[PDB]
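Beneath this line is the structure, given in structure tokens, with notes to follow.
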Amino acid sequence: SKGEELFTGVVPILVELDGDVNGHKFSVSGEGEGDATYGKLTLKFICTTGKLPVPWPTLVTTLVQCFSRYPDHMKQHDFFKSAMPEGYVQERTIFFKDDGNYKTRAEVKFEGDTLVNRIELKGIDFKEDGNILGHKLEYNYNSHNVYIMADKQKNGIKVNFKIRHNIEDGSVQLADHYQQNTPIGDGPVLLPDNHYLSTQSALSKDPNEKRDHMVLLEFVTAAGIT
Amino acid sequence: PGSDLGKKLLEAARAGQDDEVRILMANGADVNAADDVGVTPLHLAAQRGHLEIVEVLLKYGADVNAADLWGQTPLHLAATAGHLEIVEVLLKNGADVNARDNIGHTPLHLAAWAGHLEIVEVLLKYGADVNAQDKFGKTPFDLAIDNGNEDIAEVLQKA
């Protein structure tokens, strides 16, 4: 890829998310950087609107897989970076098990030399007393697997996968992610064979930040074929 | 022109601008200046591999174990990125060898992961804890096996 070369060294990152769940309206901003040689991402995020209505861990997944580490042996399956710099669209529907769903649309691309992720998020059919909207997930994130299927039908990427969020009491809430990525440009692009992405993450709070916010450290590697 | 000396210094250390760093220091800039995220000139010079700036910042008393919001210290950055001499120097100036980023990585963790043998060796020599575990219970040994770096694994085994 010519597009992979663009991820040599440290690239700053901007993130903007416009949101509505069961009609509660909100906005999130983040910034930081990433380093795709080591799958590393170093971010902080602010709710510009007030209290955030949903819990911070619901958003993580929605708040730039261009930064995942693909090792030499798996470079030919790195779709996200081959679509650079014109970028890609990334659409998702995320079903929470005994509760509502999120639908997301995102454009991920280079503006300037900044890798920017701009997001619209619609959530519906949530329970005002359930886990989400009742703030009942803990401030927490585990290590997950993200399976990538080639999606020739659209010149992109179909992806199932599932993440689990710990609830305050020992219980676990499943979030079933269905994903579609298509290129913005019509340049050639790489269509992956099936693989897992494996993650580590850590959520933290900045001492001198008064607004509702999440600090996020995250490492990501493509680990294998199916 | 003489406004915002701290930002100007952060920038200069990120961009490896040695002549600007000299000026800024000799002309009063805070050597421990930090942005919103606790990033400091020394973090930036350690990450980007700019040794002369690292040496200079430490001679004006740069806090060698300053911590950004992701719990990283300049030692983690240099050890991730592979800057052997910079690692050497930060250790000689009392860098905390078993410091923790927010995933519980130590710089040994980071260095074994990223495939930097000589940096590992050097961290072991300065007192690194071989059994130490990240928040997902990995060790620098595992991480090294995860990544296929046998000689690093072979090494970690012996301590």
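Going by Swiss-Prot, the residues shown for chain A are 2-64, 68-230, listed in order.
Per the header: X-ray crystallography, 2.3 Å.
Backbone N, Cα and C define each Cβ position, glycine as well.
Listed in Swiss-Prot for this protein:
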| type | residues | note |
| --- | --- | --- |
| MUTAGEN | A:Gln69 to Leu | In RSGFP4; increases fluorescence and shifts the major exitation peak to 489-490 nm; when associated with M-64 and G-65 |
| MUTAGEN | A:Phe99 to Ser | In alphaGFP/cycle 3 GFP; improves folding at 37 degrees Celsius, reduces aggregation at high concentrations, and increases the diffusibility of the protein inside cells; when associated with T-153 and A-163 |
| MUTAGEN | A:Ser147 to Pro | Increases fluorescence at warmer temperatures such as 37 degrees Celsius |
| MUTAGEN | A:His148 to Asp | In Cerulean; leads to improved quantum yield, a higher extinction coefficient and is 2.5-fold brighter than ECFP; when associated with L-64; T-65; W-66; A-72; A-145; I-146; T-153 and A-163 |
| MUTAGEN | A:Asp155 to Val | In EBFP2.0; shifts the excitation and emission spectra to shorter wavelengths and increases quantum yields compared to BFP; when associated with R-30; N-39; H-66; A-72; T-105; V-128; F-145; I-150; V-171; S-198; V-206 and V-224 |
| MUTAGEN | A:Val193 to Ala | In mut1.5; shifts fluorescence lifetime from 3.03 to 2.72 ns; when associated with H-145 |
| MUTAGEN | A:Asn198 to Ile | In mut2.1; shifts fluorescence lifetime from 3.03 to 2.50 ns; when associated with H-145 and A-176 |
| MUTAGEN | A:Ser202 to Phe | In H9; increases fluorescence at 395 nm excitation; when associated with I-203 |
| MUTAGEN | A:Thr203 to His, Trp or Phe | Results in significantly red-shifted excitation and emission maxima |
| MUTAGEN | A:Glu222 to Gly | Suppresses the 399 nm excitation peak, leaving only the longer wavelength peak at 475 nm |
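Features as recorded by Swiss-Prot, highlighted on the structure.
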{"residue": "A:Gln69", "record": "mutagenesis position", "DSSP (3 states)": "helix"}
{"residue": "A:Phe99", "record": "mutagenesis position", "DSSP (3 states)": "strand"}
{"residue": "A:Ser147", "record": "mutagenesis position", "DSSP (3 states)": "coil"}
{"residue": "A:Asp155", "record": "mutagenesis position", "DSSP (3 states)": "strand"}
{"residue": "A:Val193", "record": "mutagenesis position", "DSSP (3 states)": "coil"}
{"residue": "A:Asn198", "record": "mutagenesis position", "DSSP (3 states)": "coil"}
{"residue": "A:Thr203", "record": "mutagenesis position", "DSSP (3 states)": "strand"}
{"residue": "A:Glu222", "record": "mutagenesis position", "DSSP (3 states)": "strand"}
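In sequence order, the mutagenesis positions from A:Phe99, A:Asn198, A:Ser202, A:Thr203 that place a Cβ under 8 angstroms from a chain B Cβ amount to none. Within the same chain, residues at least six positions away from A:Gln69 (mutagenesis position) with a Cβ under 8 Å of its Cβ are A:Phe84, A:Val150, A:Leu201, A:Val224. The mutagenesis positions shown are A:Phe99, A:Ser147, A:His148, A:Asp155, A:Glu222; of these, the one with its CA atom nearest the CA of A:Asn198 (mutagenesis position) is A:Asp155. Listed mutagenesis positions near A:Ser147 (mutagenesis position): A:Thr203 (candidates A:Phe99, A:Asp155, A:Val193, A:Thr203; Cα-Cα distance within 10 Å).
The mutagenesis positions listed here (A:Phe99, A:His148, A:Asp155, A:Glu222) include A:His148, A:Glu222 as those with a Cα within 10 A of the Cα of A:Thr203 (mutagenesis position). Closest to A:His148 (mutagenesis position) in space, going by CA atoms and restricting to the mutagenesis positions A:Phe99, A:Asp155, A:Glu222, is A:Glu222.
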